[PDB]
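K.L.:
Here it is: the structure, laid out below.
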Amino acid sequence: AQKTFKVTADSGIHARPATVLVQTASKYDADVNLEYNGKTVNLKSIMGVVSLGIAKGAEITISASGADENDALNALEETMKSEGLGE
């Protein structure tokens, strides 16, 4: 019920990736959260990720817990490589 992605976008994760990621996760009622720096935050938060301070060449772990938790984590995987944001 989770996965790991390798941030490769040369810039980090700010509002550009936080807006496209919050929209995809919003499509699923499951609880999608983002784990980074040993801290738990919400994938639908633009300021929450900014507090983490994610940068290029980083590692994160997504998690889903609900009814369509499976379609949410795999739906974010194709959305990442589709826009060249992570892998």
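Per Swiss-Prot, chain A residues shown: 2-88, in order.
The backbone N, Cα and C atoms fix where each Cβ goes, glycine too.
Below are the features I grabbed from Swiss-Prot:
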ACT_SITE  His15  active site, pros-phosphohistidine intermediate
MUTAGEN   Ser46 to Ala  No phosphorylation by HPrK/P; abolishes the catabolite repressive effects of glucose on gluconate kinase, glucitol dehydrogenase, and the mannitol-specific catabolic enzymes
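Explain the structural surroundings of these features, please.
P.N.:
For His15 (active site, pros-phosphohistidine intermediate), the Cβ neighbour count at a 10 Å cut-off comes to 13, with all displayed protein chains included.
Packing around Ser46 (mutagenesis position) is summarised by its Cβ count: 16 other Cβ atoms lie within 10 angstroms of its Cβ, all protein chains included.
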K.L.:
Would you mind reading off the Cα separation of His15 (active site, pros-phosphohistidine intermediate) from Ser46 (mutagenesis position), to the nearest angstrom?
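P.N.:
On Cα coordinates alone, these residues lie 10 Å apart.
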K.L.:
Going by DSSP, is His15 (active site, pros-phosphohistidine intermediate) part of a helix, a strand, or coil?
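P.N.:
Its secondary structure by DSSP: coil.
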